[PDB]
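Student: For reference, the structure I am asking about is given below.
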There are 2 protein chains.
Amino acid sequence: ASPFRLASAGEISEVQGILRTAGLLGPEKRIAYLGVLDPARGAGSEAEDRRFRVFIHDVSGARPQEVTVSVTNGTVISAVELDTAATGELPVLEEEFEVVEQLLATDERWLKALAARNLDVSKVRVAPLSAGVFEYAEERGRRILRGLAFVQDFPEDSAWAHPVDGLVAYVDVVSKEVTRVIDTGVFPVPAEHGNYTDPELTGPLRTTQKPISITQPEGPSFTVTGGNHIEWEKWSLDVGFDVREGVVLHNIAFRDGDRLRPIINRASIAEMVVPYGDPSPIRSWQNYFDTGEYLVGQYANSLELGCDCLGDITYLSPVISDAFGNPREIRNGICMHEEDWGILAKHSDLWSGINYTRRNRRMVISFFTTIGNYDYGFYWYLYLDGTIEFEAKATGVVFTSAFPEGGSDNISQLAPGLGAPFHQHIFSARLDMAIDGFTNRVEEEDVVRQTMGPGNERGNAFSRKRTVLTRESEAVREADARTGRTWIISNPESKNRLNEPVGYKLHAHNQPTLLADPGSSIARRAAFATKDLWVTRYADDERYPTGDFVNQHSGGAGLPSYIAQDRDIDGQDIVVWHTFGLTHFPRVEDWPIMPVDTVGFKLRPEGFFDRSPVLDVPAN
Amino acid sequence: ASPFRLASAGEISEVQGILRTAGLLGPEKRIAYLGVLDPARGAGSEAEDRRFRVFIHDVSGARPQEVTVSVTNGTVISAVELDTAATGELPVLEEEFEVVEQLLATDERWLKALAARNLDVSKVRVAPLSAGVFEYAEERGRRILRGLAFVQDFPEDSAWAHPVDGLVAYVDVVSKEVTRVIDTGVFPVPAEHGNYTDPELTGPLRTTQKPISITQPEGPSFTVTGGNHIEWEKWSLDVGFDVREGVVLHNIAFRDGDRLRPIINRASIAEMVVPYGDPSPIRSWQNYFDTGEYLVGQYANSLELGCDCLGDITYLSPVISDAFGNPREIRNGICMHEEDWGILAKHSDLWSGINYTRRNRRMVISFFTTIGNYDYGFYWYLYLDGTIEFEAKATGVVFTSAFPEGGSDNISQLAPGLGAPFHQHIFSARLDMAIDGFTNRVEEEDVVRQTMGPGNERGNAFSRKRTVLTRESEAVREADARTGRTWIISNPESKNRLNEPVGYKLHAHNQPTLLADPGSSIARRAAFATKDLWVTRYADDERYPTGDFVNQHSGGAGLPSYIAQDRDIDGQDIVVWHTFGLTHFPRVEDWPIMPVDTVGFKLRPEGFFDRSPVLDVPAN
Ligand SMILES: [Cu+2]
Ligand SMILES: [Cu+2]
């Protein structure tokens, strides 16, 4: 019944049939993206209309199309031919990955480079990586991937231990031709293996860990209705899944007495970029837009009970489309569970004699994705006290290079001859806000120091100040950890019982933003990553901070274009875009497989409630 | 056997007997502090001499003494008379807190002030607070507490809901004299109650929370020997307890194959200050040194199984002295347990076909203290991967005032007429480092941005810079979140297999430090709180960042005086002092009892190991 229900296998098969009968899905076509469209703004929309957006690639070289389909009515709503030299290429297809290694395997320049290094071509794996936009004019309007080589000594070997440095190739994956092979010199291929399941490397496994058993003998405290609607401890929300963004949270609201109060209309990780900081020409082009170029949802893991998710777990198994329009189920792709989170509130009072302790809990909604060597977990948390938190967990295997004789200012040494280039992992959270409704505003809050003097004779006073962001041209903000800077999203038309506007406060981790030179290609294509906070006026088609077609787009799309409209955001329907990320100087302990590191943000109520919202939590 | 064992009841009784025999503990004497001294530097020199340090107060007004005794040999080692007007008063005694309300109940100035407000003296509670050092010359050399008043409507009422603003009194607790009563005008006493167990306020309790059962069917994975020596998942340490500092960690080490490798010799929270930012003369003197003035270990809670600590819990019950030298057990005052901590490492490799997931866990050592309206939890965490983390949890009831008509720049409104002054909670961690032994140094590490140009033609390169701190005069450092600043403690004489010095990296939360004006009394007394990081050369008598005697002591002691010696810290026995804190602008949701907020820091290995230290963790 809900317009926010997950796509079903039958809906995807119907989309396939509609495209096929319209002549839009011949043997030369590939679906590069397929997703449900959210309902348009309308708090009275009753007519059910399930619409899907599709990007259609053509392997023979014809121009791609963007198509919108109505599943409800069985019709094609619109079909537009795309000029990719202008607006960007379509996302990378899974089937184009293996093409890169196959094409190089018969190219005489590639084979010459391997022969000089005494490498068997059958043992050389090629990582197929997005191309970006640099100095090569012949690439404009063509689908390019670039390849970096790794040696796999045997089928179960970790090829990441054996980078082949000084060599890179560029490939047109539609015309199937190798455009350039660049060989800058011979580097020894690091020889130590990185096989973290080899007993020779692990040593004897520990026998000292005793079981931890986490059970819920009466079942979990949340309910799931209509497939993806969650009710838990006064929270209400819908769990969506999109092949580009992954898990998406809709209609986050809190039941305060008899009122269901909205907080966030839609929450997602709308882009993530991994720029590398090694100036070697072998890698200086390397920037992963994992969301926009690769689509993190289609690489979601199936999560195993007792290993990936521990406790009383409820799974969702979302459905996506393959390249031909067939539905594909990601079995156990989303984990949902509640967990204990320590003490919530505690006080032992001498005067009243009352001793009071209550425990906290959080609801967890998570998925894990694998893109090449990296693995990322995406975690959303809801807490009893109204706090909302996101956490990204980074693990997997670091991307490697040779470690140069004489050292490097831009590469860490992990093992003899083995390097790991410096890089960042930067995320953009898109928060379509709805604090008690859609009339919202953002204030920047700084601590204010005061000078000792009249009215402050002991020099102890301090204060704070709030600045309203009133137009998009002034809503591009930087962090300032030294002044305790936070941002408050409030509703100026909804007051608490003290006659103050209700609000939520965003707490950032204040990690460094994009480090690349402002004039670089990556600073232009990932402009969102250069600032901590952006606020835009809501619009239906402003979905991603990097624009719709990120792959090989020359730059400036997404947030810089949106902000340029300079719309009023003071008490309007607004969207907060928060940049946060990890700056990774790899350490020896990250090798041969990296322990998790984390980054995130949280939002806490700020006068949203009339008092603490967890006074009705029992003692148990 | 171990020199680091907890003080026993018998040792405390023996100290009492030794002091009595020496003529130092007659009926007019009180013990204000008693604690065991750590062994001096010298690997097992003293065979074992258990020594105790005692501060002895005299209720008749004679000068106090600092005494060191050997319980092993039954002797007083030294006894020194203290000149408290010069070097500071002793910590506040529990029995002095009761004196204040009773003395005020008979003072005609106090009664006249209450009669002016139509208040019944029998219902007025007085919060007795430390005095600090301000403009009152008659206080020098005297033990003073200051009192603020709150109305308790009935014996189970939360008096914090009913502050009596505009009124403060100062009391000499030795001569039993009210020195001053200051009345700046009548404020209405806020009338709403704050009784968070009253069903009228809580509403009906939730019935929705289902149980979460955490058990360990085979028992925990750690062992406890010698009363307080812990071994868990390659970690080794001793858990101490001091009445001033609370839980102290000694001899933190990691078993790396065959070798027990030291990391931290002694870790503690060596001071904590809570400065208030309201310039009203009723409260502009208000600063709590909870550790230095009150002694946080003395007020440790007994922790209840299932409420305070959940899971398979091992308890320690430390012994302290009462004011007469009798032993007092804090039953179940320390909780120890291990917790699941999600995914440790994960990778699904396309090329090798191997899927790999491992789970993390952490060892938790915690205690909770209650001082007046505030309750603080202190948590130390050890992780499988070598990470050490500290977390403070702040809860309890916020300190209140009237809310002025016309508002305030320094006070939050919580309820009609009820305010909460702005304040901070600032901690000092004292980390006596021993990274692979005692030859250590500290480097400051900043991210370095690079300009596009020769050798960085695409503008993507970034790097980092490390600066060795070589002398104490240059070892007073501030945070810089924007450049990703961290600090590395390394051993220049101990190298990993890549021939790089082994190290640990300190990651701060980069919260604001002390906000008070630099010329204020509190900035001079809490100078440590004005900077994020200090490094000193180890010395036996340099224990607290505020000095030995904080109560009513002007500046002149502690970290600024230590640093002036300008000692060599480049490859020496060094101590890291890290300042971290919360800046608290109270919100409506903090009333009537505050949900936990947290702050802390962590240390992560940085080339300490030759590869990931958790390759031998089994799959389970
Ligand atoms: Cu990384
Ligand atoms: Cu506070």
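Residues displayed in chain B correspond, in order, to Swiss-Prot positions 9-628.
Every residue gets a Cβ built from N, Cα and C, even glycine.
What Swiss-Prot shows for this protein is this:
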ACT_SITE  B:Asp298  active site, proton acceptor
ACT_SITE  B:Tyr382  active site, schiff-base intermediate with substrate
BINDING   B:296-307, B:379-384  substrate binding site
BINDING   B:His431, B:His433, B:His592  Cu cation binding site
MUTAGEN   B:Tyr382 to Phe  Loss of activity
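Show me how these features fit into the structure around them.
Tutor: The Cβ neighbour count for B:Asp298 (active site, proton acceptor), using a 10 Å radius and every protein chain shown, is 23. Secondary structure at B:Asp298 (active site, proton acceptor), taken from DSSP and collapsed to helix, strand or coil, is helix.
Counting only same-chain residues at least 6 apart in sequence, those with a Cβ under 8 Å from the Cβ of B:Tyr382 (mutagenesis position) are B:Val282, B:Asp298, B:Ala402, B:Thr403, B:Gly404, B:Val405, B:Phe407.
Within its own chain, B:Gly305 (substrate binding site) has B:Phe249, B:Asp250, B:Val251, B:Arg252, B:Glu253, B:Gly254, B:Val255, B:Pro326, B:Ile328, B:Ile338, B:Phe375, B:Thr377 as residues 6 or more apart in sequence whose C-beta sits under 8 angstroms from its own.
Under DSSP, B:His431 (Cu cation binding site) is assigned to a strand (E or B) in the three-state scheme. Its own atom aside, the Cβ of B:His431 (Cu cation binding site) has 26 Cβ atoms within 10 angstroms in the protein chains shown.
In three-state terms derived from DSSP, B:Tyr382 (mutagenesis position) belongs to an extended strand segment.
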Student: If the criterion is a C-beta within less than 6 angstroms of any ligand 2 atom, which of the recorded positions B:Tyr296, B:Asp298, B:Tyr302, B:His592 pass it? List them in sequence order.
Tutor: B:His592
Student: Count the Cβ atoms, other than its own, that fall within 10 Å of the Cβ of B:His433 (Cu cation binding site), considering every protein chain shown.
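Tutor: Other Cβ atoms found within 10 Å: 21.
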Student: Which of the binding-site residues B:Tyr296, B:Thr299, B:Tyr302, B:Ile379 has its Cα closest in space to the Cα of B:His431 (Cu cation binding site)?
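Tutor: Nearest listed residue in space: B:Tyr296.
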Student: Which binding-site residues (B:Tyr296, B:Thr299, B:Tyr302, B:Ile379) fall within 10 Å of B:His433 (Cu cation binding site) by Cα distance?
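Tutor: Final answer, ordered: B:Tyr296.
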Student: Do you know offhand how many angstrom separate B:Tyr296 (substrate binding site) and B:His592 (Cu cation binding site) by C-alpha?
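Tutor: With the alpha carbons as reference points, the distance is 15 Å.
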Student: Any idea what the Cα distance is from B:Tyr302 (substrate binding site) over to B:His592 (Cu cation binding site), rounded to a whole Å?
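Tutor: That comes out at 21 Å between the alpha carbons.
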Student: Looking only at Cβ atoms, how many others are within 10 Å of the one on B:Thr299 (substrate binding site)?
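Tutor: B:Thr299 (substrate binding site): 27 neighbouring Cβ atoms within 10 Å.
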Student: For B:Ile379 (substrate binding site), which residues of its chain lie six or more apart in sequence with Cβ-Cβ distance below 8 Å?
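Tutor: B:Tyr296, B:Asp298, B:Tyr302, B:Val304, B:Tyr307 - these are the non-local Cβ neighbours of B:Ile379 (substrate binding site), listed in sequence order.
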Student: In DSSP terms, helix, strand or coil for B:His592 (Cu cation binding site)?
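Tutor: DSSP call for B:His592 (Cu cation binding site): strand.
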Student: From the Cα of B:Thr299 (substrate binding site) across to the Cα of B:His592 (Cu cation binding site), what is the distance in angstrom?
Tutor: 19
